[PDB]
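Comments concern the structure below.
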Amino acid sequence: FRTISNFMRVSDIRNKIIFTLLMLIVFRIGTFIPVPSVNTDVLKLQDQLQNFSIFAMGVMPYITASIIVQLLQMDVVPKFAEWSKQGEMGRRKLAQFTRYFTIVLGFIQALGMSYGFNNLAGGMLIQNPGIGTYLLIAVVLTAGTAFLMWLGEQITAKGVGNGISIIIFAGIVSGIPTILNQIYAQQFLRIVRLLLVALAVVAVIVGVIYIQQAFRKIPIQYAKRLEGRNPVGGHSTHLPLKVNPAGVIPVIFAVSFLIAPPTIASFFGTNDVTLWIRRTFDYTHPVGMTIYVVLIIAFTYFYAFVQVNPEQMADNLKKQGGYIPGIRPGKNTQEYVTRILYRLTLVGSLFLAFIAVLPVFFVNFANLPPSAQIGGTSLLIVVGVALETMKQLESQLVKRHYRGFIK
Amino acid sequence: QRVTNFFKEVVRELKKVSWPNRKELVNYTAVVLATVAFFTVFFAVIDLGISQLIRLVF
Amino acid sequence: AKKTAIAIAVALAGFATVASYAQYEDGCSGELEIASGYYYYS
Amino acid sequence: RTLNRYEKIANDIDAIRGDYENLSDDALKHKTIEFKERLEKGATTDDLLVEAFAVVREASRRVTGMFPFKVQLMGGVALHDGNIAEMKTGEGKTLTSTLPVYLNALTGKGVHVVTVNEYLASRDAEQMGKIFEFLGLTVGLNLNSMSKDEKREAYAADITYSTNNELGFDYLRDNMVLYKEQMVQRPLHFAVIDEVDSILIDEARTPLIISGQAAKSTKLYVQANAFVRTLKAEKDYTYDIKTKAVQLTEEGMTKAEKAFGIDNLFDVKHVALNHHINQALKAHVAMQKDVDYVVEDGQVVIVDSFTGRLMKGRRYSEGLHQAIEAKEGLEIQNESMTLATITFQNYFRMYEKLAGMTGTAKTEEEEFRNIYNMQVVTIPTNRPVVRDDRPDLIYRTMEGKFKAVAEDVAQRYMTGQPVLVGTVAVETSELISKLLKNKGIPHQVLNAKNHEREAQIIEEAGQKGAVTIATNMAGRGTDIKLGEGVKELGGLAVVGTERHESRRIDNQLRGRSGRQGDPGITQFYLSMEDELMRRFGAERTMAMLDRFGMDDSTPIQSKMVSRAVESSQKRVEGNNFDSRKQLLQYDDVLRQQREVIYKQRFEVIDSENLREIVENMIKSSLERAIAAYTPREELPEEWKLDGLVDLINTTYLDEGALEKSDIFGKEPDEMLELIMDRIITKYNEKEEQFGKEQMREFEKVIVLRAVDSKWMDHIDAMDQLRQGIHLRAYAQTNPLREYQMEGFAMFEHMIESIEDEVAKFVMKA
Ligand SMILES: Nc1ncnc2c1ncn2[C@@H]1O[C@H](COP(=O)(O)OP(=O)(O)O)[C@@H](O)[C@H]1O
Ligand SMILES: [Mg+2]
């Protein structure tokens, strides 16, 4: 195709995309190498009824550490409030504290994964279940996490785009070749059902891009024009608000807050109230499904009002610059944009709930393998990073040529 | 009732969002299917290659 | 207010670690989100 | 090593200086002629380096008696290599500028030399044009007083001296000529720059804006400022002193709508009125008189807080200088549409080769490599700097700080050596004056409101027994002199009121004393109650560890806190470097668009067969018109070709000159070929009665007025779009990327509108 040919004729951009493909090669050979424990054959023979590697935890502690620091910017903390107030070196100090917090958080959660393996099965235990080889496993898992985030730091500077998001893309789409190898190993519904499934996948990708790439343009007008000097100028200044501002963070919240009550269900008592609360807090069946939907909606509202907070934005438009036509730049603009976010994050909430409940209500009506992942996080991450990378790359060909009036 | 006129408010505000057009929609769909197919066949080729290489090194 | 967000962040990190003792439904991931000049006339 | 290369070239120049003696003025002009003919006969400038610098060295000896040291020779080689030769104050920077100017002037193009003001331009032009016109090279000179014929004679000479402002205004007025014989500058070859740290770093985003045809209306300015003189502080407007961000509150907004008699202030109808209210309110709340400007004879003159000096020629932007002139009852120069605009970094970016000496370029060396790809060579001095640059005595309580400032200058003045202290603002100079008058010490105060006696005070301020208080802590052209007694004492003593956020101003203050190997002592009596320690406030630890060991805040000569405040300077300057590195790549968009359309306007005014390019513009306009009214994907025979033939009959052809069936049902390529053949026939029919002269004058005035008007509109619209692109981050997009894409879309729409205007006006004469 001629777009890939246009990137083929530009040596610097094709050097950067070859750099990204080689860093994904580094990511792959980091995934294929085994762990120092001996239970790799055990998890191969069992199947635990996801996989396990040195990159098994992934960036998930760095995501939740970024969410922890962006929640403790809301309170009265003079330290982090002043680091956020400081423009550049407060941001770097904040990011380095976030790196320290995610490496200690991954270090304790790898120990938690070892303890959960011991409480799960007696085959995936180690020869010293209480003697500290778990610290060595935690150090090598956090070393893998540090290697992949340093890989992301390399590929966000020398490579194409958002370095964390490209390797998360790479990890999340690396299982669909196993799924498409499994689909005809289980197939033998002959084809009509498979073309209907492919049509529904293309239709839900059209739905997710039509919801995701949709902005609400509030036209802000800086006062710094002399209207008696020139004819009318800028319509090109506005405030873009998304339909779904939150992202996948509410879906990850609902995963966290519906897998946390199964620890209380992993009490040693295993009582009848334990089996009943485990039967109510599971979302493959409606009693957990409605809790999952309502908790997604609640935390979409919460994380919208965290990251696109109307009071901080209304103060940033009051201090340096200008206003919205008809609306005073104080608290009236904050009330106006709070109304706007009330009307947008409802649709973003319903969207995340619908797309996060598609896999359960999809594998039922298409009884084809239960490990297949389309929908929810599995769909939004791949589609958002995939088209954001091309929207980053196609902004160079417009830089390349200025075709004047003489030609 | 707050619910009915609030629903009217939401359905009137959603007609002011800058939705993608049909041609940019199908451009985005084509490029996202191209990227997902390109990276899944790149990952299948590297699966086969690294599997043969770890067969070689045993 | 402020201690409400403190409690939400602490309970979030807490139940994140609690679900992260197992995380048996994993494979999901996450993407975070004065002026002078020299003027001259004619 | 570059310094080994410089010293071996200096030794070669000294050996061939031993070769060169007792010739004639006729022999040296013959040397000039033979170096020019050797450059004509295949040889390059680097080959003739040693002989040319020997000729300039001996000629400077003959003319002015002063003989260049090898330090000046290695600095001249480092200036000829295209990069910057940093060398300290008092070492002859103009007579090390005189060497690569002569070497790059023998080629025959136009060498420029940049100073900071017309007085230093005239001084250097006289005392170096003696040396240059000892050898036959005609040296011009440039002012804003000269007319275009005198300026064309100046640039048409071999070597021109001027300021940076006049070079910039001559470039932007050569890009608005109507004929190639009106423009004054040659192709831009070379420029050494005096004080590169001020001309390419501090003044590196200052717009040389050429305005035109003012609006001629004082009415809204005087109404807005007469209204805002009736407001009360913290009841009608917030004001925070750390960042001048004066802004109305809702009762102030309501009484503004009351007094101006309007329904809503924050509407689209009252944008200019809202602008004039905010600028008058910023003018007489934020801008205090003798700390932010100074009134002179009929005009406001800007003072800043970075440097203590005041800028003569500047104006404030966005309509604030008019609000200051309206709050002081003066007469106002009105506002206009800008016709052109360049900065100092773009102007000196688009030369061919440039260089220039300075005093302080290390932090700005790691700046300069990113922008002008020039190194900074630290030139080793002639005589070693023997003055004492002692570490700074730091302690809290600014009253006690000023007390030991007064005690220090008192115990200096008991011995009798002069002391030049360095203040930042006017009020700290006032407090030092009130202390030193109460100590019985006579002195002289030199500020932004006592600036008429600057030459005499800086003349007699180095002599024995004279205390002076200077506000400009970086002295560019002002030179202290000292003879008897002061050399027998410890030279001029320097006292720093504070330590700046930039080390360059501090080093410029330190470099006033140790000139040409003379004694000196400097101090920076620094506080903890100042803005630098407020920005770098780790208050509790340092405050307690210097608080338990105190006696009325006794001074602490602390090397660890000296390195800590050096690290504080490095943090502030890293932040400044990152800010300039962001704003540069925001500026490169309009830089590239301006270079493209200035090159194409010079192609319009330079070439002689322009029927081809006007035919191409009419072809592109006509092709876009038929592509608009013929949908590319839709089937034919619904394409509203009646509207298309109406558009052609009202734009290109006459009213009844194009019919219905002759383009009916055919393809767009052949129908645009038919319509372009018909406009070529109409074009020759229109041409044939004034075929050669008046067709070309009419063509050129239509094309140039269309380019000028659409470029004025595009400057305005890119300004507004760069104002409003920072709000794009509230949808996680990249603001730089959306700026780079929408500036390109707007520039292509601009070129489409240029071609439409040129086509319409040349086809409807
Ligand atoms: N080789 C030399 N021999 C004698 N005097 C010199 C020599 N070089 C420079 N000077 C004198 O030193 C003075 C330095 O003034 P200036 O060059 O303006 O200072 P700066 O180099 O700090 O700009 C000049 O007036 C000049 O006459
Ligand atoms: Mg000088």
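Chain D is numbered as in Swiss-Prot; shown residues: 14-778, in order.
Heads up, the Cβ atoms here are built off N, Cα and C, so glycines get one too.
For the recorded site, D:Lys106 (mutagenesis position), the DSSP three-state label reads coil. The ATP binding site annotation in Swiss-Prot covers D:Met79, D:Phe80, D:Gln85, D:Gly103, D:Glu104, D:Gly105, D:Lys106, D:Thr107, D:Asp492.
Long-range C-beta contacts of D:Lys101 (mutagenesis position), restricted to its own chain and to partners at least six residues apart, with a cutoff below 8 Å, comprise D:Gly372, D:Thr394, D:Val398, D:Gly524, D:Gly527. Looking at Swiss-Prot, you'll find the mutagenesis D:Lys101 to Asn noted as follows: Can restore growth of E.coli secA mutants.
In the structure as shown, the Cβ atom of D:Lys106 (mutagenesis position) sits within 10 Å of 23 other Cβ atoms. The note that Swiss-Prot attaches to the published mutagenesis D:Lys106 to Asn is: Loss of activity. Cannot complement E.coli secA mutants.
Under mutagenesis, Swiss-Prot gives D:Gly587 to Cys with this note: Forms position 587-750 dimers upon oxidation in vitro; when associated with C-750. Does not form position 587-587 dimers (homodimers). For the recorded site, D:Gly587 (mutagenesis position), the DSSP three-state label reads helix. The Cβ of D:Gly587 (mutagenesis position) has 14 neighbouring Cβ atoms from other residues within 10 Å, across all protein chains displayed.
Neighbours of D:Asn588 (mutagenesis position), defined as other CB atoms within 10 A of its CB across all chains, total 15. For the mutagenesis of D:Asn588 to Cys, Swiss-Prot gives this note: Forms position 588-588 dimers upon oxidation in vitro (homodimers). The structure shown keeps the original residue.
Within 10 Å of the Cβ of D:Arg750 (mutagenesis position) there are 17 other Cβ atoms, across all protein chains. Among the mutagenesis experiments that Swiss-Prot reports, D:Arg750 to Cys is described with the note: Forms position 587-750 dimers upon oxidation in vitro; when associated with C-587. Also forms position 750-750 dimers (homodimers).
If you take the C-beta of D:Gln85 (ATP binding site) and look for same-chain residues 6 or more apart in sequence within under 8 angstroms, you find D:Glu104, D:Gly105, D:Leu108, D:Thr109, D:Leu112. Ranking the binding-site residues D:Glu104, D:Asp492 by how many Cβ atoms sit within 10 Å of each one's Cβ puts D:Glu104 at the top. Here D:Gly587 (mutagenesis position) is compared against the recorded positions D:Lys106, D:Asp492, D:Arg750, and the shortest C-alpha distance is to D:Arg750. Comparing Cα positions, D:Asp492 (ATP binding site) lies closest to D:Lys106 out of the mutagenesis positions D:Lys106, D:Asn588, D:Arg750.
Counting in whole angstrom, D:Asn588 (mutagenesis position) lies 44 from D:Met79 (ATP binding site) by their C-alpha atoms. The 6 Å Cβ screen around ligand 1 retains D:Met79, D:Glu104, D:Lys106 from the recorded positions D:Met79, D:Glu104, D:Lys106, D:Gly587, D:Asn588, D:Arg750, ordered by sequence position.
With a CB cut-off of under 6 A applied against ligand 2, none of the recorded positions D:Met79, D:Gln85, D:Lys101, D:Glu104, D:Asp492, D:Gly587 are retained. Across the structure, D:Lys106 (mutagenesis position) and D:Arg750 (mutagenesis position) place their CA atoms 43 angstrom apart. Proximity to chain A (CB-CB distance below 8 Å) holds for none of the recorded positions D:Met79, D:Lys101, D:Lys106. A sphere of 10 angstroms centred on the C-beta of D:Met79 (ATP binding site) encloses 11 other C-beta atoms.
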